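Chemist: Right, I'll just put the structure down here and ask away after.
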Amino acid sequence: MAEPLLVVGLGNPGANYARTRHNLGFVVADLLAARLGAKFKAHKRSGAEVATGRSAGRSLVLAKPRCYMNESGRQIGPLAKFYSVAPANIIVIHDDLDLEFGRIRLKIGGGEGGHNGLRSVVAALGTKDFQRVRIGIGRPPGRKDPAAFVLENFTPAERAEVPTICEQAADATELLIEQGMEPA
């Protein structure tokens with residue numbers, strides 16, 4: 001198991017999209033890197049950026065795609081097969097639409113939808129059997145389009161808890177890594 005992991009924080013490029021729901025993958029990757037004393041540096045080859053660390057003895061490369069969501073997998077396909085990462089030694093952190101706000105789960109494989117991005121990563125890796133850390137965000141309120149619901153910043157009360165959710169989801173990740181599905 002002298003193997004590296006690829007942790008992947010899904011999110012969108014820009015200041016508008018920094019505090020929207022859709023980007024909690026970007027945020028949880030920012031705390032994983034700070035926590036582990038890692039730095040993000042333009043990773044020219046794949047087009048995305050990168051940070052190298054280590055957690056539990058297992059070395060890991062953390063990526064945050066510098067292009068927007070539906071195109072996310074065009075940088076993570078080249079990024080892994082170049083890092084020698086097996087599709088099942090990749091951890092995508094995304095927000096989950098069909099989970100309740102404040103809910104976090106770990107699942108490998110296990111189809112997952114409503115996310116422009118994980119279709120983008122599955123369409124790049126060939127398979128859908130990668131490890132996923134799921135951060136529940138809730139269901140839109142009534143008439144809200146799902147896809148437009150996600151490109152909106154949390155609401156004043158949801159975001160009192162955000163900083164502490166992106167903290168338990170950095171733990172969740174950190175803990176898969178050292179055990180795996182034994183951790184759930």
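How was it done? The header gives X-ray crystallography, 3.2 Å.
Just so it is clear, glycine is given a Cβ too, placed from its N, Cα and C backbone atoms.
Summarising the annotation, Swiss-Prot assigns active site, proton acceptor to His22. Feature annotation from Swiss-Prot assigns tRNA binding site to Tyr17, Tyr68, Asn70, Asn116. Listed in Swiss-Prot is the mutagenesis experiment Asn12 to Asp, annotated as follows: Does not complement an E.coli temperature-sensitive (ts) mutation. In Swiss-Prot, the entry for mutagenesis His22 to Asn states: Does not complement an E.coli ts mutation. The structure shown retains the original residue. What Swiss-Prot says about the mutagenesis result for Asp95 to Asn is this: Does not complement an E.coli ts mutation. Among the sequence features in Swiss-Prot, the mutagenesis site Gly102 to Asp is noted as follows: Complements an E.coli ts mutation. Mutagenesis annotation in Swiss-Prot: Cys166 to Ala, described as Complements an E.coli ts mutation; the structure shown retains the original residue.
Structural setting of the listed features?
Modeler: For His22 (mutagenesis position), applying a Cβ distance below 8 Å and a minimum sequence separation of six or more within one chain yields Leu10, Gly11, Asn12, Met69, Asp95, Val150, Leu151. DSSP assigns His22 (mutagenesis position) to a helical segment in the three-state reduction.
Sequence-distant neighbours of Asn70 (tRNA binding site) (same chain, 6+ apart, CB under 8 A from its CB) are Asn116, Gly117, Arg119, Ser120.
DSSP assigns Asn12 (mutagenesis position) to coil, not to a helix or a strand.
The Cβ neighbour count for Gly102 (mutagenesis position), using a 10 Å radius over every protein chain in view, is 15. According to DSSP, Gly102 (mutagenesis position) sits in a coil region rather than a helix or strand.
Close to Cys166 (mutagenesis position) in the fold, though at least 6 residues off in sequence, lie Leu24, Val27, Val28, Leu31, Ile135, each with a CB less than 8 Å from its CB.
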Chemist: I need the CA-to-CA distance for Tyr17 (tRNA binding site) versus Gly102 (mutagenesis position), whole Å please.
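Modeler: Cα-Cα, rounded: 20 Å.
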Chemist: Given the recorded tRNA site (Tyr17, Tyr68, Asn70, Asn116), which additional residues of the same chain have their Cβ within 8 Å of the Cβ centre, ordered by sequence?
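Modeler: Residues close to the tRNA site, other than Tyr17, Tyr68, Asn70, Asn116: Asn12, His22, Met69, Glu71, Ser72, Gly117.
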Chemist: Quick one: Cα separation, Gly102 (mutagenesis position) versus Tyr68 (tRNA binding site), in Å?
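Modeler: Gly102 (mutagenesis position) to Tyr68 (tRNA binding site), Cα-Cα distance: 25 Å.
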Chemist: Please work out the number of neighbouring Cβ atoms within 10 Å of the Cβ of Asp95 (mutagenesis position), leaving out its own Cβ.
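Modeler: So the Cβ neighbour count for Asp95 (mutagenesis position) comes to 27.
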